[PDB]
There are 2 protein chains.
Amino acid sequence: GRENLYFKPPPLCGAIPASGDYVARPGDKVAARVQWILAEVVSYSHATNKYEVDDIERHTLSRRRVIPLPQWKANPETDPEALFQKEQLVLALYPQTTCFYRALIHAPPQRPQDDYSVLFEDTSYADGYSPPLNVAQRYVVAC
Amino acid sequence: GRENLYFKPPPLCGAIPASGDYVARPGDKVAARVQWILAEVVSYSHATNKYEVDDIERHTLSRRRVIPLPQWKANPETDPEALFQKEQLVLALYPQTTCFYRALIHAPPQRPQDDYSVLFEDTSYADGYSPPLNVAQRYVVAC
């Protein structure tokens with residue numbers, strides 16, 4: 001998939017986080033701390049500052065426990081600042097699962113259609129990391 | 001479907017329009033003036049202030065020709081101000097089609113799961129309006 005925002009990158013473009021004013025919309029995908037899981041927003045209450053989210057199992061969560069996934073992707077060749085850099089700590093969706101785990105960026109995408117390569121934290125390996133695994137841009141958020 | 005925003009209503013809650021800072025996100029549904037049609041955002045360019053949208057047929061459109069559909073619904077019993085009122089002029093999706101036309105509100109929903117009842121402008125009827133037709137809340141926007 002090509003980039004979809006053309007031009008400093010806005011909140012929710014790639015690596016740039018949501019603003020403190022931001023509320024994720026019904027149907028939007030989020031990482032939700034229940035373990036961080038992939039979830040879809042159902043509702044928000046300004047009275048309690050809580051979302052209801054459904055696992056992709058409904059949960060009522062403080063906004064502090066919900067990280068919106070990025071809504072836009074910029075081209076790496078024009079806006080590399082919108083991507084996570086090598087060695088950055090992120091939460092990344094473990095491939096073929098619905099769970100997010102801490103990981104280090106091995107390699108950002110060099111073209112818009114590419115994935116990130118990441119090293120998941122995993123103390124079962126001597127140096128404390130998994131071998132590299134690919135994760136889609138839409139499933140990597142700041143930790 | 002129940003209400004999904006709990007509490008003045010924000011932009012894109014029901015009848016409240018998008019702000020002038022707002023850019024509809026990739027995958028979001030819009031009314032797009034190509035005739036106003038139901039379309040899905042593909043991309044936005046801040047260089048040209050144009051969206052690319054796909055009919056639900058890709059079109060490149062000025063932001064002035066794209067009206068985002070509402071993202072939130074409030075409860076009519078708590079926030080009737082978030083609904084269009086009887087006699088207001090709107091653009092409404094003609095039932096079972098993908099085209100938006102000018103209409104007058106006959107009746108707002110009285111419960112969150114209800115539709116609007118609207119009278120479409122239609123000069124083929126003597127008094128200039130269709131008989132009443134039901135349109136979902138998500139498909140009525142300001143004209």
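We count from 1, first residue shown onward.
Recorded method is X-ray crystallography, 1.8 Å.
Just so you know, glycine gets a Cβ as well, placed from its N, Cα and C.
What Swiss-Prot says about the mutagenesis result for A:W36 to A (Swiss-Prot position 175) is this: Does not strongly affect binding to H3K4me. A:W36 (mutagenesis position) falls within a strand when secondary structure is assigned with DSSP.
For the mutagenesis experiment A:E40 to A (Swiss-Prot position 179), the note given by Swiss-Prot reads: Does not strongly affect binding to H3K4me. Spatially close to A:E40 (mutagenesis position) yet at least six residues away along the chain are A:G27, A:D28, A:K29, A:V30, A:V53, A:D54, A:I56, judged by Cβ distances under 8 angstroms.
For A:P70 (mutagenesis position), the number of other Cβ atoms no farther than 10 Å from its own Cβ, over all displayed protein chains, is 23. According to Swiss-Prot, the experimentally introduced change A:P70 to A (Swiss-Prot position 214) is described as follows: Does not strongly affect binding to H3K4me.
Experimental mutagenesis at this site is recorded by Swiss-Prot as A:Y94 to A (Swiss-Prot position 238), annotated: Strongly reduced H3K4me3 binding. Listed in sequence order, A:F100, A:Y101, A:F120, A:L133 are the same-chain residues six or more apart from A:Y94 (mutagenesis position) with CB atoms under 8 A from its CB.
Mutagenesis annotation in Swiss-Prot: A:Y94 to F (Swiss-Prot position 238), described as Does not affect binding to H3K4me3; the structure shown retains the original residue.
Mutagenesis annotation in Swiss-Prot: A:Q96 to A (Swiss-Prot position 240), described as Slightly reduced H3K4me3 binding; the structure shown retains the original residue. In the three-state DSSP reading, A:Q96 (mutagenesis position) counts as coil.
What Swiss-Prot notes for the published mutagenesis of A:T98 to A (Swiss-Prot position 242) is this: Almost abolished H3K4me3 binding.
There are 18 other CB atoms within 10 A of the CB of A:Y101 (mutagenesis position), with all protein chains counted. A:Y101 to A (Swiss-Prot position 245) appears in Swiss-Prot as a mutagenesis experiment; the accompanying note says: Abolishes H3K4me3 binding.
For A:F120 to A (Swiss-Prot position 264), Swiss-Prot lists a mutagenesis experiment annotated as follows: Strongly reduced binding to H3K4me3. The number of other Cβ atoms within 10 Å of the Cβ belonging to A:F120 (mutagenesis position), over all protein chains shown, comes to 19. In three-state terms derived from DSSP, A:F120 (mutagenesis position) belongs to an extended strand segment.
Within 10 Å of the C-beta atom of A:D122 (mutagenesis position) sit 14 other C-beta atoms, taking all shown protein chains into account. For the mutagenesis experiment A:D122 to E (Swiss-Prot position 266), the note given by Swiss-Prot reads: Does not affect binding to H3K4me3.
Per Swiss-Prot, mutagenesis A:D122 to A, F, Y or W (Swiss-Prot position 266) is noted as: Strongly reduced binding to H3K4me3.
Among the mutagenesis entries in Swiss-Prot is A:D122 to N (Swiss-Prot position 266), noted as: Slightly reduced binding to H3K4me3.
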Original post:
Counting distance between Cα atoms, which of the mutagenesis positions A:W36, A:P70, A:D122 is nearest A:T98 (mutagenesis position)?
Top reply: A:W36
Original post:
Of all the mutagenesis positions given, A:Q96, A:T98, which has the fewest Cβ neighbours within 10 Å once its own Cβ is left out?
Top reply: A:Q96
Subject >> Candidates A:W36, A:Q96, A:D122 (mutagenesis positions) - the one closest to A:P70 (mutagenesis position) by CA >> reply: A:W36
Original post:
Gap of 5 residues, A:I56 to A:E57: Cα distance in Å, to the nearest whole number?
Top reply: 9
Original post:
Looking only at DSSP and grouping its letters into three states, which state does A:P70 (mutagenesis position) belong to?
Top reply: coil
Original post:
Quick one: Cα separation, A:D122 (mutagenesis position) versus A:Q96 (mutagenesis position), in Å?
Top reply: 17
